[PDB]
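Take a look at the structure set out below.
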Amino acid sequence: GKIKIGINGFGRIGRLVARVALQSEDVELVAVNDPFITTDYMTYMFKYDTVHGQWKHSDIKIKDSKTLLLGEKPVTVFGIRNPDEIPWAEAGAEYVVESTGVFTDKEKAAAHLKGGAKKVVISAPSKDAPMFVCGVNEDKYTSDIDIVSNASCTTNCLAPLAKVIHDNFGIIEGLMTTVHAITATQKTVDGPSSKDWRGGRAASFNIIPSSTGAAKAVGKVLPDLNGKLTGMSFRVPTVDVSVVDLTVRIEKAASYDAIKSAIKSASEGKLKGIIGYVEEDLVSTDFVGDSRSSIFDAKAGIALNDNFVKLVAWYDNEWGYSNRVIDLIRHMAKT
Amino acid sequence: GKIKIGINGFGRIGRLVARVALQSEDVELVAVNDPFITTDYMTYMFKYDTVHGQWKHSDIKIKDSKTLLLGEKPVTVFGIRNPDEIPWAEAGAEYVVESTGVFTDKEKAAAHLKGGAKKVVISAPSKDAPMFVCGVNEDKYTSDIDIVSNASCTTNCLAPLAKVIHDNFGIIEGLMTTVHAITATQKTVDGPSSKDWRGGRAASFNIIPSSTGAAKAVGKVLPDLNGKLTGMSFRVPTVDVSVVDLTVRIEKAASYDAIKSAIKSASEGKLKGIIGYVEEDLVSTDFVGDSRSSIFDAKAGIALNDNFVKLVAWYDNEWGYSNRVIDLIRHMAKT
Amino acid sequence: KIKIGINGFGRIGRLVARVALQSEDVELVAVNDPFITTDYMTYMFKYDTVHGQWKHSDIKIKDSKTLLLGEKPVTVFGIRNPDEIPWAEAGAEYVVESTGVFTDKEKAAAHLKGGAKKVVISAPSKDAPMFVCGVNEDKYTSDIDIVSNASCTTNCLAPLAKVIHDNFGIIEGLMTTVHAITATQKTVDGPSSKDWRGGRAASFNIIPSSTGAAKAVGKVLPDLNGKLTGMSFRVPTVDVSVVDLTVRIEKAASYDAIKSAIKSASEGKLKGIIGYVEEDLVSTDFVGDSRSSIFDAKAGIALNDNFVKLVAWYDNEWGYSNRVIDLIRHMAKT
Amino acid sequence: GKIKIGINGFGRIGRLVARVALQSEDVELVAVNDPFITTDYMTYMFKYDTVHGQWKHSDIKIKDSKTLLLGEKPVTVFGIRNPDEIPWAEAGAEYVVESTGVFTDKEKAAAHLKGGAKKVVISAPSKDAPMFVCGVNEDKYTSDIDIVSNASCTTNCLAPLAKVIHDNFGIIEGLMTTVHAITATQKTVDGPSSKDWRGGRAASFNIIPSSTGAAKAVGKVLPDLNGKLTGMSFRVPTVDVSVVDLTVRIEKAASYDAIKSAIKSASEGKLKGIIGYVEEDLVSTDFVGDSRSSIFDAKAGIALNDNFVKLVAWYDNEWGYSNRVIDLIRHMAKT
């Protein structure tokens, strides 16, 4: 039957979520709206990518410069700025992915109902919107909900990881630090930035300590962990891929070889597909294209003892998250 | 006596230009304006840099929410967006440096004048302003022209070179190409670029080529070389510095040495400090912080015959160019 | 049906391997390399950075010097001196000298001792006969056992020029190649007794490097001799390079006239060698483009019907690693 | 009292200790010897430095072949591929800075004595030699110990830190996660690295998780903290300056304010020159050329609870360290 959704904002996640859509069985992209991208550009954008190569799984021919015959199936293209104006219904979009980045408030992201959107999943943290992390609290969802936050490229990594170690060894207190690549919010040269004074520096030639909320966020998905965790971040000159680094003082004495078998049996378990397991000398690039939320590098980690350890978990901020986007609509539609 | 000027736009060129003035003893920066860099976020800027080392020539402290105080010599800051609405006259801007990559049109830049600024010098080739290149036509200036443009990071490099070869050889044609560094005009990751598609791709991950009017933009500074030139560019992952690839064909059959001797004996006194000469297995970074408008790589360059050669000229697009501003303005005030 | 062997398992060496395994033309049987173990190989060949991970078909170790690329096994050597690799004892007829230390007709002929019929050097050779694909693979008889497939750059600039030359005739020109860093560039300001510049930071500078790929053109295309030559700039990128060829032609022709001349050339007689693309693409846009040259329509600029700048791309690694296999396909059909 | 030094590893770390010596009003560089780099080539690498700026202090000319001539003072050159025959004293050098990183074994670096060498500082941990981290345990050097090791770019950071913290609050335990800038031990493109597989991956375009006993090393200069520390590393794409993401668990419940004032107070005290204290919104590069062994980033760190905090202190590996090297000599002699 396929869940008809509307991608609003054609950014990175914005089309990666697209790319992951037009290549499925249970979902179908029928319209995208980003006023800053003409259709004649919207194709080119979608077609070519520095990180995920050339499309070619359907052909791309513009039908009537406002459509976009995405090889057989059609996909309406809009340039409506205000979310209350975009006419989703008329085109046909039950669910609307929120990949524009400037409407995280449950309201500014709710303006999508008007147009006609039935359900709208905010593809970014939310100051007041139900945060659902696949494999952790996406279970705790109810129909009546119409506005959900799919957490952050990170969180979907830290949470599954935390739910693993915790359900097994209970996290006492723990600091996390993630070596993130650079996104569309960093300059290329020291420029102006009223929010992240530091992030307003050349992103390709420095290390920048951009603060996070991901862990203070895990307090949402996992309640018990609320307060036990926090952390930060380090932006770096890498294009894609990123990596968590949770250091926790578990409350159930166990060795590293035991915590590793844990994630593993958890990666082959219910969490199979969300949290991955890997025991091989790898490097950022080798995860470019990983459809998993969190990858566990059992060799990168280190343990000082059975009560204090440091765990490293890889994760494609772009690809993995973009899968977490559709995968949720897949859940919000089976409910 | 000590020309007082102000910069509109504290971008890379702003702070950098200031660094040339607040350093210089024949010019005195008096007022600045960047509607995006509130005073606070200004000190942290003007001081710490990622390409030209930290600032250590005069203490940087804020006297109040409306006036900095570099090296115990106050300077003012406005949060004004619209040019004209900036009280340039109040500080004492006998001159104003328009560096925002936007307001680069006679009328646009002509705004300032309203606030007071007796003169405005655009820092980017203008459509209706008379561009000049210190070391070529900076005499075609007159005290009757208020708005003027100061060539571009490149024009200031090709100009003086094509100058010395036309002044000593005979330019029939000759194409250019520039392996030019990034800029705050490009995106970090594949991003929408309204007018410059190629430019909307990952900055420090691609060999993004692009056109450069500077080519036959030098057909204005040196009216003699009309059409006799033209070229393009290649933006490569480099924070600063850039090089010129001039494949010129000449008439007066000359040997690569009869050139070096010229380009040197032309840097030894005619365009000394406005053009340099080096014969060393150098690289881009070696040129960081070079006030010369255009360095010549007496080695990297090649010759097919005494009539068809390739010449290479290194330049710190950022730093160097700047000194052309506070030299042009310096000169501009003498006439 | 054509068995081969590679000495030195570098990028080209591995990618030239990735070809023979996914091809139905050539088959990989030998792999000599003293600096990497059988156990280490099954990792330097698997997960890659520029060309991604190799999931195409399962890999597995059998028992040292033995390796399973799916179900087809490959002998793995560690001998250091070429003349001591028993190629003949594994089945490798053609020994691909993709190591970059043996480029002398004499030196790389050490395989010929190991019982290998012919050796294909994967780079310029001061004396061994050079043949660039699409240019003059015809100038090769079944009697030369020490050949060369020119360079990552010459395999690109070669066609592009010939195509222009045949149609509009070349009088004199020059070239530049904003090329990507390679195995012979230090990670940080280090030594290099031959290329000082080439020593400094690899991805933090723009290293100007000597290059006679244009000078080499002269050898694979007689009438173009002495009328070419250029330089190169080693900028901060992992792969793909570009050819900046500013040149004069005898038959004054509009830029479009070249475009179609070019475009029509890359549509029949040279299809799979040269390419023609008219879109705003970049470096990463060409990772894996098995072509030798790839003209960029909207890229180069013309100064008039008698002095234009033709620019073309070419994945130094893949485009080349592919042409090596293509020059073994030719020698295999003479 | 001029301490005559001798270098045996002219590399990123070798040239620097030379620069530091030529400016050290009390040290004397009299012999360099990285066999591969010659008297001609040597000048180049010493003069130009892609990172730490071009050398402008001295003048440096070449008096004959076998010897340089840095500003009036001659320095005997060496191209001896083996330590058992480098005539250190024959040229005059009580101390021999071992900067090859291929002779870290006491007996392997003792091949210097057999040439007329007295003390020999190995700028790299030794499996057997003694470790000293200036500001920490430089107390335990005894006139007799001829061969000594100088911790590491990394340890020479985590020690000043872990100390100023343990002294003031006592570390219960803790993990370190450093982000180092690629070095010569890497390859530019996926190449062989049999002793560190990951390492040989594209150094300029990846996130390679390395290992470093730097944290387990402090248990050698800090006897108490033995087995209380540990940690691995991440080599993101940069050139210089790094960070110590230290996660600890302190004894005396002390608020973050206090941990800042603890580092600071002692940063100006008995550790002046070793620890630093930045309370600004800085980034990577700003730390370039900072001789401190470990600058504390007051604003980067974050605390979960008054016992489990995360302190972050930057250190310019290459340069910062280099000094400590000399410093140990200024100390190894004065006793």
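Numbering, chain A: per Swiss-Prot, residues 2-336 in sequence.
Determined via X-ray crystallography, 3.8 Å.
For all residues, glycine too, the Cβ spot is worked out from N, Cα and C.
Look at Swiss-Prot and you will find A:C154 tagged as active site, nucleophile. Of all Cβ atoms in the protein chains displayed, 28 besides its own lie within 10 Å of the Cβ of A:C154 (active site, nucleophile).
Over all protein chains present, the Cβ of A:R82 (NAD(+) binding site) has 12 other Cβ atoms lying within 10 Å. If you look up Swiss-Prot, you'll see A:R13, A:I14, A:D35, A:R82, A:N318 marked as NAD(+) binding site.
Feature annotation from Swiss-Prot assigns D-glyceraldehyde 3-phosphate binding site to A:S153, A:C154, A:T155, A:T184, A:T213, A:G214, A:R236; the stated evidence is similarity to another entry. Following the DSSP three-state reduction, the secondary structure of A:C154 (active site, nucleophile) is coil.
Annotation of the published mutagenesis A:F37 to L in Swiss-Prot: 9-fold decrease in affinity toward NAD. More than 1000-fold decrease in catalytic efficiency; the original residue is retained in the structure shown. For A:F37 (mutagenesis position), the Cβ neighbour count at a 10 Å cut-off comes to 16, with all displayed protein chains included.
While the structure shown retains the original residue, Swiss-Prot records the mutagenesis experiment A:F37 to G or T with this note: 7-fold decrease in affinity toward NAD. More than 500-fold decrease in catalytic efficiency.
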Candidates A:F37, A:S153, A:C154, A:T155, A:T213, A:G214 (recorded positions) with Cα within 10 Å of A:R13 (NAD(+) binding site): none
By Cα-Cα distance, the member of recorded positions A:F37, A:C154, A:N318 nearest A:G214 (D-glyceraldehyde 3-phosphate binding site): A:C154
Beyond the site residues A:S153, A:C154, A:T155, A:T184, A:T213, A:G214, A:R236: chain residues whose C-beta lies within 8 Å of the centroid, for D-glyceraldehyde 3-phosphate: A:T156, A:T179, A:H181, A:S211, A:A215, A:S234, A:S243, A:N318
For A:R13 (NAD(+) binding site): DSSP state (helix, strand, coil): helix
Neighbour count (Cβ, 10 Å) for A:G214 (D-glyceraldehyde 3-phosphate binding site): 16
Candidates A:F37, A:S153, A:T155, A:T213, A:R236, namely the recorded positions, that fall within 10 Å of A:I14 (NAD(+) binding site) by Cα distance: none
A:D35 (NAD(+) binding site) to A:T184 (D-glyceraldehyde 3-phosphate binding site) - Cα separation in whole Å: 18
C-alpha spacing of A:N318 (NAD(+) binding site) relative to A:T155 (D-glyceraldehyde 3-phosphate binding site), in angstrom: 7
Among A:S153, A:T155, A:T184, A:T213, which are binding-site residues, the residue with the most C-beta atoms within 10 angstroms of its C-beta: A:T155
Candidates A:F37, A:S153, A:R236 (recorded positions) with Cα within 10 Å of A:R82 (NAD(+) binding site): A:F37
Extent of the NAD(+) binding site in Å [max Cα distance among A:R13, A:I14, A:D35, A:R82, A:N318]: 26
Cβ-Cβ distance under 8 Å to A:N318 (NAD(+) binding site), same chain, at least six residues away: A:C154, A:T155, A:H181, A:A182, A:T184, A:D241, A:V242, A:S243
A:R13 (NAD(+) binding site), number of other Cβ atoms within 10 Å: 25
